Amino acid sequence: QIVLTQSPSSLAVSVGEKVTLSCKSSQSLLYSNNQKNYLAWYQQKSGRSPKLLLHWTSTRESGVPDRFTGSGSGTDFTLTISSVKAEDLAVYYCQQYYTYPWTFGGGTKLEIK
Amino acid sequence: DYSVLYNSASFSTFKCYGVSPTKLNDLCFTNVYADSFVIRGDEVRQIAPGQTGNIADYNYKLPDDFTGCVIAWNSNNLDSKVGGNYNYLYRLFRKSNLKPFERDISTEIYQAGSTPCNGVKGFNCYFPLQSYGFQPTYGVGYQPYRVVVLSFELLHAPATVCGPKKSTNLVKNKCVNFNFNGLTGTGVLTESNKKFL
Amino acid sequence: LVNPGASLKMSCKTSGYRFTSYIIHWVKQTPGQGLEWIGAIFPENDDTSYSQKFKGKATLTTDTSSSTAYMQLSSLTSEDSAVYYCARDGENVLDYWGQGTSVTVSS
């Protein structure tokens, strides 16, 4: 029952500006056998289905821009976006993939300054 | 000599594919296998070249060009004891399928969606090796059937199993037509003194 | 519209994709709050997986012929009313995480 803590509450980003958002897990989400970190990054636009942007934190989703790049080591997981656009603004969430029960520790609104 | 195994009236299902049962008696064969396994009653129809499901794609797979026979008989005493027999296991789900003519004796946990399964069970990880319910108090479809599948193959090596079917009897001293192994002719047949090697 | 203590059934069918997924998911999100996982379903043997928070209030049934996942909700409350989203899970996502249905609970 590992709760995940994601900060900050708000992200102010200008158009065409790189941003970094980090989600921290209480226990390491790396499976010992495969030595691979497990985590999922989600985009949540208003009136839209929850959508997976990055999986395992090592593989980009199909038809997803290289601007969205995520690197996570051990407990700490970091997602970096560049060239942010008005369509891109959404709530960003981190979902543990390591073990049941699944915990949605995702939590970051994106705004335009 | 498969002619004595057809009219015995002791097998519940004696079918073949491609090669007719009345034609493989006088035909050579390079090597004949012997695939014996015990399944249920509803899984007998799935043992056919070109089927799919949870048994033919995870246990015994049949080739596309299978030209053999399927021997299966009813049984309830040579493989099912009193109180239920749970000695015959089977694989229900796996990460990949099985190629034709391939055995698998490994034991791994199936992975459904997340939670990679490698030596740990519980959530998102299930035990694939189940057990058949061979009980004498069940219906007809739940009865065990000892299916023995025979495989026929032909290679470039000389076949050691060979021999044609029965033919007409012999006659002597008369003028006759004859056919010895395809040597058609006409003449008089007798014994001979000839010292053939 | 469900009164407190009523039973609510929600069904969703994947469109453009025919099964080919080893998990199905249920998520409850109240407006102004993050998504919360509820239960996971398995196509063959039932996963029967429920979150500890939702345990005893959620039942999962899957019918292959129907091709739609079923979720039963019991002991509904004003806090319970939220948008629930049908989802799935294969390797990653393949148009499997579907949309959501708003729930309103009042006498």
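The numbers used for chain B are those of Swiss-Prot, and the residues that appear cover 364-560, in sequence.
Looks like electron microscopy, 3.3 Å, at least that's what the header says.
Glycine is no exception: its Cβ is also placed from the backbone N, Cα and C atoms.
Here's what Swiss-Prot has on this protein:
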- B:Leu452 to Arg: Increased resistance to neutralizing antibodies. Decreases HLA binding to NF9 epitope. Increased binding affinity to human ACE2 (MUTAGEN)
- B:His519 to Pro: Increased resistance to human covalescent sera neutralization (MUTAGEN)
- B:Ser373 to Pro: In strain: Omicron/BA.1, Omicron/BA.2, Omicron/BA.2.12.1, Omicron/BA.2.75, Omicron/BA.4, Omicron/BA.5, Omicron/BQ.1.1, Omicron/XBB.1.5, Omicron/EG.5.1 (VARIANT)
- B:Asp405 to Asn: In strain: Omicron/BA.2, Omicron/BA.2.12.1, Omicron/BA.2.75, Omicron/BA.4, Omicron/BA.5, Omicron/BQ.1.1, Omicron/XBB.1.5, Omicron/EG.5.1; complete loss of interaction with host integrins (VARIANT)
- B:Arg408 to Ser: In strain: Omicron/BA.2, Omicron/BA.2.12.1, Omicron/BA.2.75, Omicron/BA.4, Omicron/BA.5, Omicron/BQ.1.1, Omicron/XBB.1.5, Omicron/EG.5.1 (VARIANT)
- B:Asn440 to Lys: In strain: Omicron/BA.1, Omicron/BA.2, Omicron/BA.2.12.1, Omicron/BA.2.75, Omicron/BA.4, Omicron/BA.5, Omicron/BQ.1.1, Omicron/XBB.1.5, Omicron/EG.5.1 (VARIANT)
- B:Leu452 to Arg: In strain: Delta/B.1.617.2, Epsilon/B.1.427/B.1.429, Kappa/B.1.617.1, Lambda/C.37, 19B/501Y, Omicron/BA.4, Omicron/BA.5, Omicron/BQ.1.1; Contributes to cellular immunity evasion and increases infectivity (VARIANT)
- B:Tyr453 to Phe: In strain: B.1.1.298 (VARIANT)
- B:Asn460 to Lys: In strain: Omicron/BA.2.75, Omicron/BQ.1.1, Omicron/XBB.1.5, Omicron/EG.5.1 (VARIANT)
- B:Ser477 to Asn: In strain: 20A.EU2, Iota/B.1.526, Omicron/BA.1, Omicron/BA.2, Omicron/BA.2.12.1, Omicron/BA.2.75, Omicron/BA.4, Omicron/BA.5, Omicron/BQ.1.1, Omicron/XBB.1.5, Omicron/EG.5.1 (VARIANT)
- B:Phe486 to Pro: In strain: Omicron/XBB.1.5, Omicron/EG.5.1 (VARIANT)
- B:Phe486 to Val: In strain: Omicron/BA.4, Omicron/BA.5, Omicron/BQ.1.1 (VARIANT)
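Feature annotations (Swiss-Prot) mapped to structure.
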| residue | record | CB count, 10 Å |
| --- | --- | --- |
| B:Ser373 | variant position | 9 |
| B:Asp405 | variant position | 12 |
| B:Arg408 | variant position | 10 |
| B:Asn440 | variant position | 9 |
| B:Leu452 | mutagenesis position | 12 |
| B:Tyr453 | variant position | 19 |
| B:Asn460 | variant position | 11 |
| B:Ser477 | variant position | 22 |
| B:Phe486 | variant position | 18 |
| B:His519 | mutagenesis position | 5 |
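Here B:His519 (mutagenesis position) is compared against the variant positions B:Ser373, B:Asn460, B:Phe486, and the shortest C-alpha distance is to B:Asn460. The CA atom of B:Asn460 (variant position) is located 20 Å away from the CA atom of B:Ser477 (variant position). Taking the C-alpha atom of B:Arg408 (variant position) as reference, the shortest distance to any of the variant positions B:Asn440, B:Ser477, B:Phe486 belongs to B:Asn440. For the pair B:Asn440 (variant position) and B:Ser477 (variant position), the Cα-Cα distance reads 43 Å. B:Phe486 (variant position) falls within neither a helix nor a strand when secondary structure is assigned with DSSP, and so counts as coil. Ranking the variant positions B:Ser373, B:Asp405, B:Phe486 by Cα distance from B:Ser477 (variant position) puts B:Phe486 first.
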